[PDB]
Amino acid sequence: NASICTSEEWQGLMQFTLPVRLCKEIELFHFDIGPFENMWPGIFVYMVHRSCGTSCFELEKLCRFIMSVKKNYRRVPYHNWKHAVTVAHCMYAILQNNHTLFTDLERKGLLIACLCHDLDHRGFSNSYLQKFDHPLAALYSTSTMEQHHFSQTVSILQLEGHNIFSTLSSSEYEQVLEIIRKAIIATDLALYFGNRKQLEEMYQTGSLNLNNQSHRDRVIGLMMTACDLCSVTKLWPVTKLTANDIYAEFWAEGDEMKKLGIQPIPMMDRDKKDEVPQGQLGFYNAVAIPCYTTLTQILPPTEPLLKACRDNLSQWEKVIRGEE
Ligand SMILES: CCn1nc(C)c2ccccc2c1=O
Ligand SMILES: [Mg+2]
Ligand SMILES: [Zn+2]
């Protein structure tokens, strides 16, 4: 159905001014939004205006949208409002460093898709919902949550005074929603592996062409994964703290499986905390390093994301060796 923000919430956002010392900070890939909670809605407005312009969206409509988007996130340990803004910030840094490669419609679509990508998340994986016949898995067979997140995105845009894309042409509005839809779906990690493998082959053979739409869609997809997994690109102390949140949500899912007499995978088992550093080595080796390596090849200015991920891989290797 989607929840609406209050008049007080959106009007408070309209008046927000980002402190000048942070304008330079937000441009960095390693930027951590963590210590500026009150500013997160305002940080998103700032990023939208810098990337798309102050004339791109009607200020009141944009403020209503952000605040209603904020309300439609649940108070789960990881897949919350904080994660939405963190993923949107990383997209802003990628877009800013590759400005002319993407259209005005892609830049507005991607930043919106990133803030909306995990809308109404329940703290449960797709496999869990499918295994326990949850109504969301009956409605959406594959990429269960991701289809629900896009359904929630459309629902918020269809609220009163929330359609931030109304001023686009009928063809452009259709285009923007398709951009948002493919971007949200791409955040399903199960789709990433095949997507990155296709991109690798295209890059190595020299057949990758950003003029080709299917290629573009695949590049956008990898950008989505790269933003979604960005906690691995922060400074070590931030990366550790976000892992705690990721695991707290995983262990609660594992607890639900145990209550139903099902042993969860070690990742979702709170009695298997000792296995985490090896699980992180495996995740960096087969997921994060390949992701950021392919991203840096396609978009060389995204190199600092790979550099930070490689530093965090080094820290996890240091944990294993007994140097933590
Ligand atoms: C703690 C870093 N991390 N670690 C793991 C293991 C993971 C597994 C599936 C989806 C996302 C993640 C992830 O972000
Ligand atoms: Mg998700
Ligand atoms: Zn996410």
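Heads up, residue numbers simply count up from 1 along the chain you see.
Header says: X-ray crystallography, 2.3 Å.
Note that Cβ sites are derived from N, Cα and C of the backbone, with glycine treated the same way.
The DSSP secondary structure for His79 (3',5'-cyclic GMP binding site) is coil. According to Swiss-Prot, the 3',5'-cyclic GMP binding site annotation covers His79, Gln280, on the basis of experimental evidence.
The C-beta environment of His79 (3',5'-cyclic GMP binding site), restricted to residues of the same chain at least 6 apart in sequence and closer than 8 Å, consists of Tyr73, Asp118, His121, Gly123, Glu249. Look at Swiss-Prot and you will find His79 tagged as active site, proton donor.
Annotation comment: Swiss-Prot describes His83, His117, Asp118, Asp228 as divalent metal cation 1 binding site. Cβ-based neighbour count (10 Å, all protein chains) for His117 (divalent metal cation 1 binding site) stands at 28.
Counted within 10 Å of its Cβ, the other Cβ atoms near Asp118 (mutagenesis position) come to 26, all protein chains included. One mutagenesis experiment named in Swiss-Prot is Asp118 to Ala (Swiss-Prot position 830), and its note says Loss of activity and of zinc binding.
A mutagenesis experiment is reported in Swiss-Prot for this position, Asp118 to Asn (Swiss-Prot position 830), and the note states: Reduces activity 1000-fold.
Summarising the annotation, Swiss-Prot assigns divalent metal cation 2 binding site to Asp118. In the three-state DSSP scheme, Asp118 (mutagenesis position) is classed as coil.
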- Message: List every residue in the same chain as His83 (divalent metal cation 1 binding site), at least 6 positions away in sequence, whose Cβ is under 8 Å from its Cβ.
- Response: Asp118
- Query: Which of the recorded positions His83, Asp118, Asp228, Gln280 have a Cβ less than 6 Å from any atom of ligand 2?
  - Reply: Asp118
- Query: Which residues in the same chain, at least 6 apart in sequence, have a Cβ under 8 Å from the Cβ of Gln280 (3',5'-cyclic GMP binding site)?
  - Reply: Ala243, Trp316, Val319
- Query: Cβ under 6 Å from ligand 3: which of the recorded positions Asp118, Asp228, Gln280 qualify?
  - Reply: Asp118, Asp228
- Message: Please list, in sequence order, every residue of the chain apart from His83, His117, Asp118, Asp228 whose Cβ lies within 8 Å of the Cβ centroid of the divalent metal cation 1 site.
- Response: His79, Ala84, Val87, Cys114, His121, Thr187, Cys227
- Item | Cβ-Cβ distance under 8 Å to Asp228 (divalent metal cation 1 binding site), same chain, at least six residues away | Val87, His117, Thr187, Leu189
